[PDB]
Amino acid sequence: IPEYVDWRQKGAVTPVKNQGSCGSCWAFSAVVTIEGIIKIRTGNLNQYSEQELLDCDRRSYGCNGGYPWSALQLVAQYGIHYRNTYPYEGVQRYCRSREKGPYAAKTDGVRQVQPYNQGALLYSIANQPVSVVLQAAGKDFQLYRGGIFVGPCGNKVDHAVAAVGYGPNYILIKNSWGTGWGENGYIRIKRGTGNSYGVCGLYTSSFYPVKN
Ligand SMILES: *[C@@H](C(=O)O)[C@H](O)C(=O)N[C@@H](CC(C)C)C(=O)NCCC(C)C
């Protein structure tokens, strides 16, 4: 795998979104991955519906939090609509999939990256954008204004994001707090410090969609 990876440069990442005041981080994260894999597999870059996940993944708790793995299982079993068909409203409403026509895309499965192992995550990332979680509750994470983030931070994961690249000493993450946060809405998190949890516990739980 290359020393530097940036799916943004391969045209496999769509613009940065804002989840607003709805705990929909999990939906956001899952979509970053679907968007990526489709581009990688088909050559088209489409935006997919986070709202669709928010309203339809009954295993998650809407604006109260959720599971990227669950969201991703949903897309593999049923499929998902384009973002314009089912735009984001930042509030949970009934599932309108059928109301909206046939799904735009379907994946084949979901896989877990072996946890607390940097090498395994970098490998996956080299393959496609991956759903990852970290501890975002601390003020330092929140007031992040750019640079290589190194903490301070515990490993009390509570936020789902997506890993879209890496370099020599960091992992490139796409957040969903708007373009006004961090590095134009991205964060470069320090990698290779030997902490098995990963900084902010970045290696606790990572998934990615499978598409034949
Ligand atoms: C992320 C966001 O801010 O949207 C969101 O809070 C999330 O999905 N988070 C995990 C939060 C931690 C505090 C553990 C999560 O908790 N997942 C399930 C949450 C609830 C019990 C409903």
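Residue numbering for chain A follows Swiss-Prot, covering 134-345 in order.
Structure determined by X-ray crystallography, 2.1 Å.
Positions of Cβ are set from backbone N, Cα and C atoms, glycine also.
The active site annotation in Swiss-Prot covers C158, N308 (among others) and is backed by experimental evidence. According to Swiss-Prot, the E64 binding site annotation covers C158, on the basis of experimental evidence. What Swiss-Prot records for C158 is leupeptin binding site, and it gives experimental evidence as the kind of evidence. While the structure shown retains the original residue, Swiss-Prot records the mutagenesis experiment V165 to S with this note: Slightly enhanced thermostability and higher optimum temperature; when associated with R-307. Enhanced thermostability and higher optimum temperature; when associated with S-169 and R-307. Swiss-Prot lists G169 to S among its mutagenesis entries, and the accompanying note reads: Enhanced thermostability and higher optimum temperature; when associated with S-165 and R-307. In Swiss-Prot, a published mutagenesis experiment is listed as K307 to R, annotated Unstable. Slightly enhanced thermostability and higher optimum temperature; when associated with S-165. Enhanced thermostability and higher optimum temperature; when associated with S-165 and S-169.
Features recorded in Swiss-Prot, as mapped to the structure shown.
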{"residue": "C158", "record": "active site", "CB count, 10 Å": "22"}
{"residue": "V165", "record": "mutagenesis position", "CB count, 10 Å": "29"}
{"residue": "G169", "record": "mutagenesis position", "CB count, 10 Å": "26"}
{"residue": "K307", "record": "mutagenesis position", "CB count, 10 Å": "25"}
{"residue": "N308", "record": "active site", "CB count, 10 Å": "27"}
## Note on the structure
As a whole number of Å, the Cα atom of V165 (mutagenesis position) is distant from the Cα atom of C158 (active site) by 11
#### Entry: In sequence order, those recorded positions of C158, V165, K307, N308 whose CB lies under 6 Å from ligand 1
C158
#### Entry: Spatially closest candidate among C158, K307, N308, the listed recorded positions, to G169 (mutagenesis position) (Cα to Cα)
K307
### Message
I'm trying to understand the geometry here, so how far is the Cα atom of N308 (active site) from the Cα atom of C158 (active site), in Å to the nearest whole number?
### Response
9
#### Entry: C158 (active site) versus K307 (mutagenesis position) - Cα distance in angstrom
11
